Amino acid sequence: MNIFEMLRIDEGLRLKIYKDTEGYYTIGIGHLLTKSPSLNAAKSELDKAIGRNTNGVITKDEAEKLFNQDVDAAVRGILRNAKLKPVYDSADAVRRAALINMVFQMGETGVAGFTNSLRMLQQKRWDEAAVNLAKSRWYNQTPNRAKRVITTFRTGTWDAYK
Ligand SMILES: [Cl-]
Ligand SMILES: [Cl-]
């Protein structure tokens, strides 16, 4: 199992513009287009990301291509973050994956927010972290996804996703 297959599971794959759990215009494998309410704003951003006149519809390959960039960007965004980086370097491979997932979902910023959870992960206090991670709007809005991610942090294995 790796980050890609993990995020593909959590994010899905949709070839036509859609609105995410949050109501955001999305496409492909969890690619957020805009938080704007405008559909047009959406298709514009899409056209811009793809480099062609889409009419809100993309190919498989195109989704996978936005997918690689966005995983790249999430990683980059961890290794660039004074707060994240230390946690990520402290962790084992599986748990690095779980961190990336969160960062792909919620943004670097979003995650850098979890001060206490982070310190917890850094310390390798798995059970505690998991209960702190759980007291969050993230958990209460996307509980099954969240549970997947927290289990992964707890266990350091891919069970949740098998
Ligand atoms: Cl882009
Ligand atoms: Cl969920």
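The way this entry was determined, per its header, is X-ray crystallography, 2.1 Å.
Each residue, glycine too, has its Cβ placed from N, Cα and C.
What Swiss-Prot lists as active site, proton donor/acceptor is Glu11 (among others), and the listing cites experimental evidence. Under a cutoff of 8 A between CB atoms, and with a sequence separation of 6+ in the same chain, the neighbours of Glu11 (mutagenesis position) are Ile29, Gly30, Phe104. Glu11 (mutagenesis position) falls within a helix when secondary structure is assigned with DSSP.
Sequence annotations record features per position, and here Swiss-Prot assigns active site, proton donor/acceptor to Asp20 (among others) based on experimental evidence. The Cβ of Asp20 (mutagenesis position) has 16 neighbouring Cβ atoms from other residues within 10 Å, across all protein chains displayed.
DSSP assigns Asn132 (mutagenesis position) to a helix in the three-state reduction. Neighbour count (other Cβ atoms within 10 Å of the Cβ, all protein chains): 18 for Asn132 (mutagenesis position). The substrate binding site annotation in Swiss-Prot covers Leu32, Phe104, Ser117, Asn132.
According to Swiss-Prot, the mutagenesis experiment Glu11 to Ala, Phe, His, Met or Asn carries the annotation: Complete loss of enzymatic activity.
Annotation of the published mutagenesis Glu11 to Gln in Swiss-Prot: Complete loss of activity; the original residue is retained in the structure shown.
Annotation of the published mutagenesis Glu11 to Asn in Swiss-Prot: Loss of 84% of enzymatic activity; the original residue is retained in the structure shown.
Looking at Swiss-Prot, the entry for mutagenesis of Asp20 to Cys says: Nearly no effet on specific enzymatic activity.
Here the residue is the original one, while Swiss-Prot reports the published mutagenesis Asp20 to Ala, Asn, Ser or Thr with the comment Complete loss of enzymatic activity.
Quoting Swiss-Prot on the mutagenesis of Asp20 to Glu or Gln: Loss of 99% of enzymatic activity. In the three-state DSSP classification, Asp20 (mutagenesis position) falls within coil.
Mutagenesis annotation in Swiss-Prot: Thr26 to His, described as Facilitates transglycosylation more effectively than hydrolysis; covalently bound substrate; the structure shown retains the original residue. When secondary structure is read from DSSP and collapsed to three states, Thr26 (mutagenesis position) falls in the strand class. Within 10 Å of the Cβ of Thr26 (mutagenesis position) there are 21 other Cβ atoms, across all protein chains.
In this view, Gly30 (mutagenesis position) is surrounded by 21 other Cβ atoms within 10 Å of its Cβ, with every protein chain counted. The mutagenesis experiment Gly30 to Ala is recorded by Swiss-Prot, whose note states: Almost complete loss of enzymatic activity.
According to Swiss-Prot, the mutagenesis experiment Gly30 to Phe carries this note: Almost complete loss of enzymatic activity. The enzyme is destabilized by 1.5 kcal/mol.
In this view, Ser117 (mutagenesis position) is surrounded by 23 other Cβ atoms within 10 Å of its Cβ, with every protein chain counted. For the mutagenesis of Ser117 to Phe, Swiss-Prot gives this note: 10-fold decrease in enzymatic activity. The structure shown keeps the original residue.
The annotation that Swiss-Prot gives for the mutagenesis experiment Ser117 to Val reads: 50-fold decrease in enzymatic activity.
Listed in Swiss-Prot as a mutagenesis experiment, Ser117 to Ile is described as follows: 500-fold decrease in enzymatic activity. The secondary structure of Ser117 (mutagenesis position), as reduced to three states from DSSP, is helical.
For the published mutagenesis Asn132 to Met or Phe, Swiss-Prot gives the following note: 2-fold decrease in enzymatic activity.
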Using the residues the record lists for substrate (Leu32, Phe104, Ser117, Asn132), what whole-number Å value is the largest Cα to Cα distance? 27
Cβ-Cβ distance under 8 Å, sequence separation of 6 or more, same chain as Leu32 (substrate binding site); the residues meeting this, in order, are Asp20, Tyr24, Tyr25, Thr26
Whole-number Å distance separating the Cα atoms of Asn132 (mutagenesis position) and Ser117 (mutagenesis position) is 6
